[PDB]
Structure formats: C-alpha cells, structure tokens
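**Student:** For reference, the structure I am asking about is given below.
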Amino acid sequence: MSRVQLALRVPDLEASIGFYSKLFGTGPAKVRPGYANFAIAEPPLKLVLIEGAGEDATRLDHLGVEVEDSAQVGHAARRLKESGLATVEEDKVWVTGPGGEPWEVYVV
Ligand SMILES: [Cl-]
Ligand SMILES: [Fe+3]
Ligand code: NA
Ligand code: NA
Ligand code: NA
C-alpha cells in the first residue's frame, strides 16, 4: 500500500494544526518549530504543514507518495525514468510536473 503526501505552506502553523486536528479527528503525529505532520488512515494521507513566514494564504509546498519499502521507491524510480520523466533520486525519487509542482516518492 501507499498514500498521498500533501505538503502545505501555511501562514499560521498553530491555527492550521487546530483546523486539521478537527477535520481529520486526530492530532499531529509530529510537531517541530514551523513544522507539523499528520498520519491519517481514513482517508489514507500524510499531511505536512510547513509554516511560511509572512504568507498571506496557504499554498502548495510539494506533493508526494509515501510507500512501504525502498524496493517500491526503486520500482517507481525505474518506471518513471522508463516513462520518460526526468528523475532525481536520493530513499526517494523526485519528479516535477510541467507547471512546476514537485512530487517525491519516498519511504519513511
Ligand atoms: Cl512530536
Ligand atoms: Fe515531503
Ligand atoms: Na517551536
Ligand atoms: Na483516520
Ligand atoms: Na506512484
């Protein structure tokens, strides 16, 4: 299995933590200065909140797919490259959509 990662740059981290705790009925899995994440089972989602400093509105930071093991990351990396996309591998692999939105496929 795998789940989507959504990372949002938010103007107010504390405000956003409260909102998302209510929306998904669970508290954050990890909290750091300027950073929080939620691990949501239903719907399957890794939500990342990154505080933006002087942001007027929430915007997309990056997107991703969190997968079960490094083998899956390698499979995705090879398949994406075979499909003709430019990739950057780190475990994770990055690709960028034509409008500039970045995607990471990674394992935690
Ligand atoms: Cl924590
Ligand atoms: Fe991420
Ligand atoms: Na802090
Ligand atoms: Na849930
Ligand atoms: Na994928």
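Just so it is clear, chain A uses Swiss-Prot numbers, and the residues here are 1-90, 101-118, in order.
Any Cβ shown, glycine's included, is placed from N, Cα and C.
Below, the features straight out of Swiss-Prot:
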BINDING   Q5, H62, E114  Fe(2+) binding site
MUTAGEN   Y35 to F  Retains less than 5% of wild-type catalytic activity
MUTAGEN   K102 to E  Nearly inactive. High decrease in iron affinity
MUTAGEN   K102 to R  Nearly inactive. No change in iron affinity
MUTAGEN   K102 to A  Nearly inactive. High decrease in iron affinity
**Student:** Tell me the Cα distance separating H62 (Fe(2+) binding site) from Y35 (mutagenesis position), rounded to the nearest angstrom.
**Tutor:** 14
**Student:** What is the interatomic distance between the Cα atoms of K102 (mutagenesis position) and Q5 (Fe(2+) binding site), given in whole Å?
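**Tutor:** Rounded to the nearest whole number, the Cα-Cα distance is 13 Å.
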**Student:** Is it possible to get the count of other C-beta atoms within 10 angstroms of the C-beta of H62 (Fe(2+) binding site)?
**Tutor:** 17
**Student:** If 10 residues are missing between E90 and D101, how far apart are the two Cα atoms, in Å?
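**Tutor:** With 10 residues missing, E90 and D101 have Cα atoms 6 Å apart.
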**Student:** Other than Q5, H62, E114 themselves, what residues in this chain have Cβ atoms within 8 Å of the centroid of the Fe(2+) site's Cβ atoms?
**Tutor:** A7, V48, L63, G64, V65, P112, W113, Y116
**Student:** For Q5 (Fe(2+) binding site), what is the tally of other C-beta atoms lying within 10 angstroms of its C-beta?
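**Tutor:** Cβ-Cβ neighbours of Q5 (Fe(2+) binding site) within 10 Å number 20.
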**Student:** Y35, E114: which of these recorded positions has the highest Cβ count within 10 Å of its own Cβ?
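**Tutor:** Counting every other Cβ within 10 Å of each candidate, the maximum falls on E114.
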